[PDB]
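A quick write-up on the structure given underneath.
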Amino acid sequence: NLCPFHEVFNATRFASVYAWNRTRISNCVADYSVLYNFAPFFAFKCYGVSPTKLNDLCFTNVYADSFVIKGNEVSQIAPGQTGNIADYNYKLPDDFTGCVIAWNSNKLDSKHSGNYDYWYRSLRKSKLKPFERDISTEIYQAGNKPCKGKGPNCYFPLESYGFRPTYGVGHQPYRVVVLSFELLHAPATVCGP
Amino acid sequence: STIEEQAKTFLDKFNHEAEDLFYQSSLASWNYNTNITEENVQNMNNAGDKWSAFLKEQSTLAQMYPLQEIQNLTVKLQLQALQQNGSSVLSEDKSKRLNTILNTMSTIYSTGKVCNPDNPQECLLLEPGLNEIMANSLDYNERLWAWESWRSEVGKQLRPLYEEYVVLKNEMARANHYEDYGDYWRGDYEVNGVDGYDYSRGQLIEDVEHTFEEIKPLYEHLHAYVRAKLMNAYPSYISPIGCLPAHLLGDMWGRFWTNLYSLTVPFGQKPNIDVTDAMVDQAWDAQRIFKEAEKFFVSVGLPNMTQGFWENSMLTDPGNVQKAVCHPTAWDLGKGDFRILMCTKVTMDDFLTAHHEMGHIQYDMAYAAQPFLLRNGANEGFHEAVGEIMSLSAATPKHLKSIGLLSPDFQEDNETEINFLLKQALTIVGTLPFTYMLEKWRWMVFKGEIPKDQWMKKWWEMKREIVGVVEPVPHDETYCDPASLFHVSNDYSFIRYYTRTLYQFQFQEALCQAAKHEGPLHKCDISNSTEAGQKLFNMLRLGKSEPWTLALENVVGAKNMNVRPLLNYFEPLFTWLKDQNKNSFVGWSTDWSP
Ligand SMILES: *[C@@H]1O[C@H](CO)[C@@H](O)[C@H](O)[C@H]1NC(C)=O
Ligand SMILES: *[C@@H]1O[C@H](CO)[C@@H](O)[C@H](O)[C@H]1NC(C)=O
């Protein structure tokens, strides 16, 4: 069978970094050359399994997360990193055996008047444990008084990533697609020659 | 949750929404300036109204965090820049009156015309006509008539208006927990909260006074030299022991003496160095000038600039259609968007101003990492200082030879750099006494030392004492001569230029001292020197995060304003001036009277 790598990479719409999209991939044959023949990416720094041995191993489950962030915040998609994206939005485990693919997509994810369809969580009471998804638009109580709905010391958590094509590199949208490779004691499911 | 810990969350949401509302406002302003059209003006006005409303709302919301419970220095600085009451401390009627009077002052300075000569059919506009007629003129009568007509048409209409403006601004400053409007203006050269690096407004006054006192001899010698040259040019118009009339000081305002170089050529047989002919001979486009400037900046050590700087920013005149404004400006839109708005021409002046604005752009990229309220120079005199050191480095003949534009066969003789030093002094050291006099007069007018009923007499007496120029005609009390200045009428601080020069010369001396350069200071070049680039970038990346008394030392080595770099920069010029005015009189006296 053919793994749905193309559908993950070719998706017309991409999720937001706070509500990122996870798609388990299994019961197919790995084809990483197809992944290569997609686009000239901006980052391919992929920790753990080497790209050469990608077509020489058998990873039980493949997780293809996908979201849109800034260019500065791509460097926060890596084990042992800190920031707004690596503490509240999307944290990777220290034992990350997968590949983080992240190209530039300002051509499709910009509207010339503010593409406020992409959000990110900037305030949270506690940090985010690895591979945890939190979507709760509850007003954040920064002050010492109970929150009655916005107003002083009560801020909406999620802040939108106002995207425009005129932004310089680093603030333009970046469709990041990490490709985690989890392994268990179950028989090998994803294998490719 | 401590006050210092809630301050930080408010400040974070300010930072995000404010960055969005500035890239919106700055984009609207750029669209207006590039293409002037009614919808563009409406959009810019809407964006500015939204930005002002957001700033007012955030300033009102930030009053709940007192500065006594704030311990972090950066958070305290951001709150101080955000907790300012501004003009909202006045009554609504008083605030509306102040806004209206400022607006009418601006619109009467901008739209003023001189129809007094002959018939009112020929109304001479200030910008195209008055500047052209004041840049060069061989007739005393026309210069005097134009100067007197402009001064009268300004003062006779803005004297009570300026009195009301002064009263309103003083009341606002007093209600703003300050002493007067001059104190409010000086409240930005102020550091308090860190030991060792601290500053006060009175300390600023004393430092300015001491720097001017130790800079007086050089300006006095230059004034004597230019007075002798004008006496040679103008027969029977100046006194040997008296101050020269003000209206012949090149520009009508007398702020800059650059226009007097034509009559004060040290060596007419040796023409000044020019690159226009060699630049057109090489077929240099508007893109090549910026390409070479970026190459110089990279050679220094500063990084390249993105493709968004090249595709978005416009560098050439767009022709008859799509009218724009030819004011060279370095735009920092707010989110990775850096642009320069200028109509580049094939000239030496445009080539140098390209580097001048490109340095501001480099400063913007350097401090882009800082929070929103700390994305500025540590004071208002840092941006222009960096631009000017860029221009000074780019204008050296050795750099011109290195870039390949100048012929290597060219040789340097003492006349060349002596003329260059004289031009620099006319541009730089000739605007320090005027700036200091104007700022001191405004400070004492706002403070109350100068009585309201006695403005013109004290201003002109200060002009004799400090700048050293007499009145072409006696002036009564129904005049507002300082209001004719753009900065005074538009409520702008003027000490920026004094601070800019006194910082730029220290910066250049420190940078080229670390570049392992042996020789004169005026030939210092930062090109192909990574150490000086790193030393400058260390200060550039700071922005307003740390006090200017520390950022100045981080690149120079001193925590205070200094004149010795300025004095020894013009050292060969100083010795030449000393050797020149031997038999001529030294100094000016106020005893002269018409
Ligand atoms: C994949 O995307 C490219 C452009 O991004 C498009 O040309 C191609 O048709 C897509 N493949 C599909 C829709 O199967
Ligand atoms: C994830 O993607 C699926 C389709 O691939 C969509 O139905 C779902 O709403 C998405 N969820 C989020 C949180 O974006």
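Counting starts with 1 at the first residue shown.
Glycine is treated like the rest: Cβ placed from N, Cα and C.
Under the DSSP three-state reduction, A:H185 (mutagenesis position) is assigned to coil, being neither helix nor strand. Taking a C-beta cut-off of under 8 Å and a sequence gap of six or more, A:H185 (mutagenesis position) has no contacts in its own chain. According to Swiss-Prot, the mutagenesis experiment A:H185 to P (Swiss-Prot position 519) carries this note: Increased resistance to human covalescent sera neutralization.
According to its DSSP assignment, A:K111 (variant position) is coil. Record note (Swiss-Prot) on the natural variant A:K111 to T (Swiss-Prot position 444): In strain: Omicron/BQ.1.1.
Taking Cβ-Cβ distances under 8 Å and a sequence gap of 6 or more within the same chain, the neighbours of A:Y120 (variant position) are A:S16, A:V17, A:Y18, A:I69, A:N84, A:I85, A:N89, A:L158, A:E159, A:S160, A:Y161. Swiss-Prot lists A:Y120 to F (Swiss-Prot position 453) among its natural variants, and the accompanying note reads: In strain: B.1.1.298.
Sequence-distant contacts of A:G162 (variant position), defined by Cβ-Cβ distance under 8 angstroms and a gap of at least six in the same chain, are A:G114, A:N115, A:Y116. According to Swiss-Prot, the natural variant A:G162 to S (Swiss-Prot position 496) carries the following note: In strain: Omicron/BA.1.
The Cβ of A:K111 (variant position) lies under 8 Å from the Cβ of A:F163, A:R164, each of these being in the same chain and 6 or more residues away along the sequence. Look at A:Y120 (variant position): DSSP puts it in a strand. In sequence order, the recorded positions near chain B, meaning those of A:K111, A:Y120, A:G162, A:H185 whose CB lies under 8 Å from a CB of that chain, are A:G162. The secondary structure of A:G162 (variant position), as reduced to three states from DSSP, is coil rather than helix or strand.
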